[PDB]
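Beneath this line is the structure, given in structure tokens, with notes to follow.
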Amino acid sequence: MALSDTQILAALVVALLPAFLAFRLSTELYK
Amino acid sequence: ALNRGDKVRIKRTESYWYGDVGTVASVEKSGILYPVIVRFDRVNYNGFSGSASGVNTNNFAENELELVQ
Amino acid sequence: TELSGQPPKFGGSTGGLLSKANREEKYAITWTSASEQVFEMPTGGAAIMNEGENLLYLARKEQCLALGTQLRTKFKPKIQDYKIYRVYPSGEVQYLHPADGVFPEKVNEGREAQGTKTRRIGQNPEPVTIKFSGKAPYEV
Amino acid sequence: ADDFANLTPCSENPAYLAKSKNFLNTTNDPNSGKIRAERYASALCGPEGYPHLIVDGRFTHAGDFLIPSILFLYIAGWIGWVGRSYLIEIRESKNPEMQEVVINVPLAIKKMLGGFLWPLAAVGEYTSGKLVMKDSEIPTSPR
Amino acid sequence: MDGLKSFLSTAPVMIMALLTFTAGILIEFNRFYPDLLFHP
Amino acid sequence: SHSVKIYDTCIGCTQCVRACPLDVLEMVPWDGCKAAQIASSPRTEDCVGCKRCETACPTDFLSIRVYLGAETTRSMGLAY
Amino acid sequence: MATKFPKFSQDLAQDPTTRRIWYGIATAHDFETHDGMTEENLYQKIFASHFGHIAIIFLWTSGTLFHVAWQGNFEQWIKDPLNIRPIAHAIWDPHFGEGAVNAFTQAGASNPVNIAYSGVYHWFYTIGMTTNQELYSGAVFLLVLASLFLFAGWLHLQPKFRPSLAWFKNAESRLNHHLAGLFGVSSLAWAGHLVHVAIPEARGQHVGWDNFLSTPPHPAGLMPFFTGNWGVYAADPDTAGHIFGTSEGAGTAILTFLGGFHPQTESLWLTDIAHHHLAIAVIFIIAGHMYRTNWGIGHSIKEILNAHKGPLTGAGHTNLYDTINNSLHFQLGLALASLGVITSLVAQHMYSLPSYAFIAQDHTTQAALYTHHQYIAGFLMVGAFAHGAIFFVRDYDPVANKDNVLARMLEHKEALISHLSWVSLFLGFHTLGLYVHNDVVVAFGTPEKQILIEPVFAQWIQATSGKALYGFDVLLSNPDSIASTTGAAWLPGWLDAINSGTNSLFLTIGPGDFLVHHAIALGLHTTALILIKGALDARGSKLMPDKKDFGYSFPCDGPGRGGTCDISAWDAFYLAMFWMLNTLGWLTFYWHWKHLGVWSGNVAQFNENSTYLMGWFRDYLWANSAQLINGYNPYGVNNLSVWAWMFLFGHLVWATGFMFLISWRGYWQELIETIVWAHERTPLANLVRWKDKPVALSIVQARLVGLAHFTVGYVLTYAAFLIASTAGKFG
Amino acid sequence: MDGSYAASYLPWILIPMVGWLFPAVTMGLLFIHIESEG
Ligand code: CLA
Ligand code: CLA
Ligand code: CLA
Ligand SMILES: CCCCCCCCCCCCCCCC(=O)OC[C@H](COP(=O)(O)OC[C@@H](O)CO)OC(=O)CCCCCCCCCCCCCCC
Ligand SMILES: CCCCCCCCCCCCCCCC(=O)OC[C@H](COP(=O)(O)OC[C@@H](O)CO)OC(=O)CCCCCCCCCCCCCCC
Ligand SMILES: CC1=C(/C=C/C(C)=C\C=C\C(C)=C\C=C\C=C(C)\C=C\C=C(C)\C=C\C2=C(C)C(=O)CCC2(C)C)C(C)(C)CCC1
Ligand SMILES: CC1=C(/C=C/C(C)=C\C=C/C(C)=C\C=C\C=C(C)\C=C\C=C(C)\C=C\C2=C(C)CCCC2(C)C)C(C)(C)CCC1
Ligand SMILES: CC1=C(/C=C/C(C)=C\C=C\C(C)=C\C=C\C=C(C)\C=C/C=C(C)/C=C/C2=C(C)CCCC2(C)C)C(C)(C)CCC1
Ligand code: SF4
Ligand code: SF4
Ligand SMILES: [Ca+2]
Ligand SMILES: [Cl-]
């Protein structure tokens, strides 16, 4: 098929999680 | 104990003539840490870039010399 | 105290002091001259030193020392009484050269020995033996 | 029997024959192309028509590499040995350096002429001479 | 004089002389016996 | 700033002090060589790192060594 | 006073110039030199950095999968893989004009798009993925995987979960878990995936998360694996007429070993791949039981290394456990050398024995893969030798390693360096002489006097693997040989694939291959000579007998003692980079010209013209460029516009690197001083003043920047040429 | 510029954001951090 319109803008919310965790890891490694 | 004319090998590791052979020119009196004057045939590296030769004399100690003849 | 001497006769140049002299630091060279002479400016071009006392402000210490070497190596009556100071924006003056009134080329009593290692060059400690410290072979 | 099945002798290769019919004259000899076409028909050729050389080591192709190798080894040993013995004899002339810049012509020629026996003098110096030097008597750098 | 011979015996003169002599040797060898790719 | 160290292989020929363009080095009394003197580096904060003192040194490998460290206005040789 | 950044270096934070900025970026990862670094904190920070890096790899892979699913034609590509070109992702660039839009609406796309060139389509297809939703769920799951590793890296920096130094220095247990668990169990799981999904999907049997528990991959269950009759699993392998994705020619086998190539896809059989993975899994699990941990039984690396004494060597390998286990540069250099070797190995084995369906036909993707992985391998090798030199500078202990192998390697370093010099001079002298002879011979209208020497040894090696073209009849090329009459199920397919001149397996070589392999030998010898001379003199030489006191990277030691430019081991790395790039250039030139000849069937051009260098100059470089340099011209734009523009971009970057490489600092510092004067004296601009004093780039920084531009340009321009030529010719 | 793929409005605003807003913000933050304290 073709990827759903609602499907493309659903992976971005899931990507918000590794974004938060990479932010946390960066800030912790800066210490 | 070394005298003038003593062919000797340098043991200073960092020396340019470490393993090379040099002839003793004079030994300064006691007190000095490196009195044994050794002249060499192969000039070292001293001199500004592009210069001709180098220095062919240096002062060592008795402990830094191995005696030949 | 207060540095004295007439400024050398100079028409000006673009190589002199910049904002550093007033924001950060500056340097001064004083010297007495047996006659009105022409010398070379470390910042480019020729200048005329007055007979008597001369005070000149320069941006860097190496410039004053270059002027001193020129005074002591390029003139018939060698100028060697020159003094080099460091001036701060608060007007403070720190005497610099020659440190103890005697040139550092020749030995003089009263001087301590700093940076002197009792060992040989090739007797420095191996770096692995001092690793994870804030020191280098030439510091311990 | 069927070794080197990818190659065929230049005489049996048609491309080589066609090209050798029009080989170019090298020197003033108008038969230089003809004699080259006759000399290269001996070796093995490829599909294009140019000869391939075989350094496999077999003595059927001993001229492809073995004989030039032997010749160059002899001549280069000659050069190296005469130069080395010239430098060593120079070593004992009080001023060796300016004789290394300004070439002592008679000594150099005497060393050069007596170079046809380099492969024997080499083992002569190796057996109990000065060819190889002890490591501890050679200047080195810090480790 | 002696200095003329010493000049004729310098490093560049001797090296160019030997190079020219060897050049002549090889050029004549390939002139009379050319296209010697391999030994029969 | 840069570090300028002096070692016991010093012969006291005063050449490195004469070669210094920023008055970093001094000749202090010593008792380890004939000249009865040794080199010192009191004014290291004015060292730029031009290695001239090493260039003018005669000992087999230098007795005076310059190690380039934290750069500043004085070490970078800035007139601005 | 302090300028805060960088927090890990007050010597930099108190720099009042722009250097403070640059060096702050250049020394951030060098944790060993951070102010007050301890070994334990070093290891823990490295652990968290590893976690972050694994998350980054997972995120990049998820990006590949997601963009292929979203903006690709994977499902359309499966319908006709040999004609439909795979697309990486769509373009969205406001700079584009109508010509560019029309040129990049390609491969049956309704919008501008770039066509994929990494062979990831063939990968995903041979793996068993057949829809877009599978790629999508994979991308999302990999997002979650990156999240897991990011949280793990965050957790391992907390005082409640910080691994201690002794835990990091447990070599035995780590080797056990990596050999048995990381390597073996993973190849086991990949074999299980190939058996359950890849092979059934190759035969038209859909296996997803909705049915994999119900349908067994073999008509027999696990009892033939349980009992011992494993030949049940060989059953009826896929016939030589199996069409991929369908049931025609399909069988029930899950573990075979017929060797050769799938007749349609022209790749290795999936059953043989899964069988290979199973065998390697067993081997690795066996390996992962060698070193003791907490049950007394097992080996200790230190005792094994200590036991290997000897007469002529001396101390042998004594104390090498502590030598390698306490130096991270040693471990990193070992890892980098091994990984570069095996990356070059992957490159050599993927073009010759491909493993993804229909990727042998996609010539551009294969060229790009070979070039990419050979470049990665070159970088890894240079880095390995750099870290060896760094170990010598920072971590080498002469008393704990006295008279051992390391100390002896250092003790005769002059012999090693001088003999590398001899072999390099030898190779270069003679290879360049032969090339120039061939050039001068072809030039004068007498191409018959070229020195063509047959690569006899390598042709003989090919024959030992069953190659009968050269008529060697040796070992597996001889049917009467013992090695050829053993009854091995892999002999027929192997001989059929190696004796059919239709693929890329053991390509026929002429004298040109001989010449270029000697060029490759020169390149390797010279690059390794640079690197080894740098590592062995890193601790010192006769110019700097105390070079270890100054560190791995320093500008120089001044003009004194004759001049000391490029003295440090870092300068040896920077020198060796040029020769490594040149070696990879020779590699890729040879590979690409020979493969273009092979793909066009006109191998005569390469076999007849690769002997003289003008052949390479006009028949390879000049010729295959004709398409590229017309991606845009006074007449319009085709699909090679980006590649031509990037070709010229790489040229520009390369020359800009030349700029930093030839001209050295002081000139620029004086120029910058005049510009500073200008700014301080120009009105209105005097309202503004710099926070950091402008200064010229440092010497080492200038080498690094010139080399960075050189390498960027090298890679980009050669990639543009490779892609554009192979894609406009279609092989 | 267009796109038959779903959510083709996303690159419309996402390309300027990755190319203008994100770089300006990151460069401004890093510039303030470089020149902090004094
Ligand atoms: C079985 C238990 C186990 C397992 C699963 C792991 C797993 C891992 N450890 Mg760990 N560890 C363990 C126990 C274990 N550890 C123990 C007991 C100790 C000692 C007490 C350690 C201490 C330790 C340290 C200190 C570190 C690790 C690190 C790592 C990671 C290695 C780097 C990496 O991710 O690349 C993955 C590598 C592979 C998958 C192997 C690939 C095989 C090679 C490369 C060839 C490739 C084959 C194939 C063709 C490739 C596929 C290509 C594809 C595109 C088609 C890895 C995921 C490192 C890390 O990253 O920290 C998180 C690290 O620093 N471990
Ligand atoms: C085409 C460019 C080029 C050439 C010819 C060379 C040449 C050489 N490099 Mg080099 N290199 C290059 C590029 C080049 N480099 C670049 C861009 C870099 C980065 C800066 C380096 C950095 C580098 C390093 C770090 C090292 C070398 C080394 C070497 C030498 C190794 C010996 C060899 O390879 O075989 C043999 C030699 C050749 C093929 C070239 C000479 C052949 C000539 C044509 C012979 C004829 C001489 C001629 C007749 C003399 C008379 C001339 C007269 C008319 C005036 C060699 C002489 C290594 C070395 O020194 O090995 C010991 C070494 O360590 N190179
Ligand atoms: C490293 C992986 C990666 C890469 C290289 C790309 C590449 C690209 N993407 Mg994509 N994207 C990715 C992952 C990736 N994507 C993932 C996982 C998703 C689903 C969440 C998306 C969803 C997405 C959308 C909706 C769009 C793009 C678009 C684009 C293009 C412009 C960038 C942009 O505007 O969007 C920015 C990207 C995001 C907002 C998603 C975040 C990317 C991942 C989750 C994080 C990557 C972090 C990684 C470590 C890189 C850090 C930098 C590095 C130096 C450490 C570009 C070619 C645009 C396009 O279609 O071009 C025409 C666009 O419309 N991407
Ligand atoms: C297409 C033509 C190519 C044009 C390129 C021009 C290059 C210009 C380079 C600038 C420097 C030139 C000035 C050199 C003068 C100069 O000072 O150069 C710079 C360099 C100086 O080095 P130093 O600073 O260390 O020298 C100081 C010493 O005097 C110490 O006392 O000298 C050398 O290069 C030595 C190499 C000589 C090479 C000897 C070979 C002799 C060749 C014989 C044949 C001559 C040709 C005949 C005519 C056909
Ligand atoms: C094929 C590569 C093309 C040329 C590359 C250069 C080759 C180097 C050969 C030069 C002569 C070496 C001088 C040895 C100097 C020497 O004899 O040392 C003395 C040493 C005596 O060792 P021990 O009896 O003490 O052995 C006990 C050990 O446990 C401790 O080292 O001899 C040997 O180790 C055995 C033969 C030397 C093996 C040298 C390895 C050289 C590598 C050759 C290729 C390795 C391939 C490995 C594949 C698994
Ligand atoms: C109860 C239990 C058992 C039953 C287990 C059952 C019932 C199922 C086992 C399932 C397993 C063990 C699944 C393993 C799955 C791993 C998967 C699915 C994927 C890993 C993928 C990675 C890491 C990255 C993949 C990538 C992505 C995502 C792509 O899309 C492209 C390729 C690549 C880039 C590689 C048995 C009786 C057996 C033993 C006794 C215990
Ligand atoms: C034949 C053959 C071949 C080859 C083989 C081989 C591999 C060989 C080798 C060899 C070797 C492995 C060697 C080594 C060695 C060592 C040494 C050590 C030597 C040298 C020495 C010396 C001591 C010298 C001296 C001299 C002289 C005598 C003369 C000149 C001068 C000089 C001084 C140089 C080929 C395949 C190609 C082809 C076929 C067969
Ligand atoms: C500097 C240094 C370092 C580094 C080093 C390096 C970098 C090295 C290298 C290198 C390399 C990278 C090497 C490799 C090699 C090789 C080998 C090891 C071989 C193998 C072999 C064999 C034995 C094979 C066999 C076979 C064949 C022939 C075919 C068929 C199959 C078989 C298997 C049978 C370190 C850190 C460590 C330490 C410190 C110092
Ligand atoms: S130049 Fe060297 S030996 Fe002479 S005084 Fe200075 S440090 Fe001592
Ligand atoms: S590096 Fe320059 S300024 Fe510093 S002590 Fe040596 S000569 Fe003087
Ligand atoms: Ca499926
Ligand atoms: Cl154009």
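Quick note: numbers on chain F are straight from Swiss-Prot, i.e. 2-81, in order.
Heads up, header says this was done by X-ray crystallography, 2.5 Å.
Heads up, the Cβ atoms here are built off N, Cα and C, so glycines get one too.
In Swiss-Prot this protein carries:
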DOMAIN    F:2-31  domain '4Fe-4S ferredoxin-type 1'
BINDING   F:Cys11, F:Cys14, F:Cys17, F:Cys58  [4Fe-4S] cluster 1 binding site
MUTAGEN   F:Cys14 to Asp or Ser  Considerably decreases amount of functional PSI, grows mixotrophically only under very low light
MUTAGEN   F:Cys14 to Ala  No detectable PsaC, D or E
MUTAGEN   F:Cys14 to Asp  No detectable PsaC, D or E; when associated with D-51
BINDING   F:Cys21, F:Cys48, F:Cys51, F:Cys54  [4Fe-4S] cluster 2 binding site
DOMAIN    F:39-68  domain '4Fe-4S ferredoxin-type 2'
MUTAGEN   F:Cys51 to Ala  No detectable PsaC, D or E
MUTAGEN   F:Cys51 to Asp or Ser  Considerably decreases amount of functional PSI, grows mixotrophically only under very low light
MUTAGEN   F:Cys51 to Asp  No detectable PsaC, D or E; when associated with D-14
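For ligand 10, the neighbouring recorded positions among F:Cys11, F:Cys21, F:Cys48, F:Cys51, F:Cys54, F:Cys58 are F:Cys21, F:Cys48, F:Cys51, F:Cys54, by Cβ distance under 6 Å. Apart from the site residues F:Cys11, F:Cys14, F:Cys17, F:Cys58, the chain places the Cβ of F:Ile12, F:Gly13, F:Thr15, F:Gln16, F:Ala40, F:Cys54, F:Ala57, F:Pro59, F:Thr60, F:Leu63, F:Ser64, F:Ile65 no farther than 8 Å from the centroid of the site's Cβ atoms, the recorded [4Fe-4S] cluster 1 location. Between the listed recorded positions, namely F:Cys11, F:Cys51, F:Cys54, the fewest other CB atoms within 10 angstroms of a CB are found at F:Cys51. For F:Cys58 ([4Fe-4S] cluster 1 binding site), the same-chain residues that are 6 or more apart in sequence and have a Cβ closer than 8 Å to its Cβ are F:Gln16, F:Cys17, F:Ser64, F:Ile65.
Of the chain residues outside the [4Fe-4S] cluster 2 site list F:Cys21, F:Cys48, F:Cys51, F:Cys54, F:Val5, F:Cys17, F:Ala20, F:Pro22, F:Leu23, F:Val25, F:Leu26, F:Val49, F:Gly50, F:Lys52, F:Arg53, F:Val67 have their Cβ within 8 Å of the site's Cβ mean position. Distance between Cα atoms for F:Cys51 (mutagenesis position) and F:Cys11 ([4Fe-4S] cluster 1 binding site): 20 Å, as a whole number.
Looking at F:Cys14 (mutagenesis position) and F:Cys54 ([4Fe-4S] cluster 2 binding site), their Cα atoms lie 12 Å from each other. Put simply, F:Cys11 ([4Fe-4S] cluster 1 binding site) is 20 Å from F:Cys48 ([4Fe-4S] cluster 2 binding site) when counted between their Cα atoms. Long-range neighbours of F:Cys21 ([4Fe-4S] cluster 2 binding site) (same chain, six or more residues apart, CB within less than 8 Å of its CB): F:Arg53, F:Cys54. Checked against ligand 2, the recorded positions F:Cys11, F:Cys51, F:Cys58 give no residue with a Cβ less than 6 Å away from one of its atoms.
The Cβ of F:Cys14 has fewer other Cβ atoms within 10 Å than any other of the recorded positions F:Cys14, F:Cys17. In the vicinity of ligand 9, defined as a Cβ distance under 6 Å, none of the recorded positions F:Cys21, F:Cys48, F:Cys51 are placed. Secondary structure counts, DSSP: the domain '4Fe-4S ferredoxin-type 1' (F:2-31) has 5 helix, 8 strand, 17 coil.
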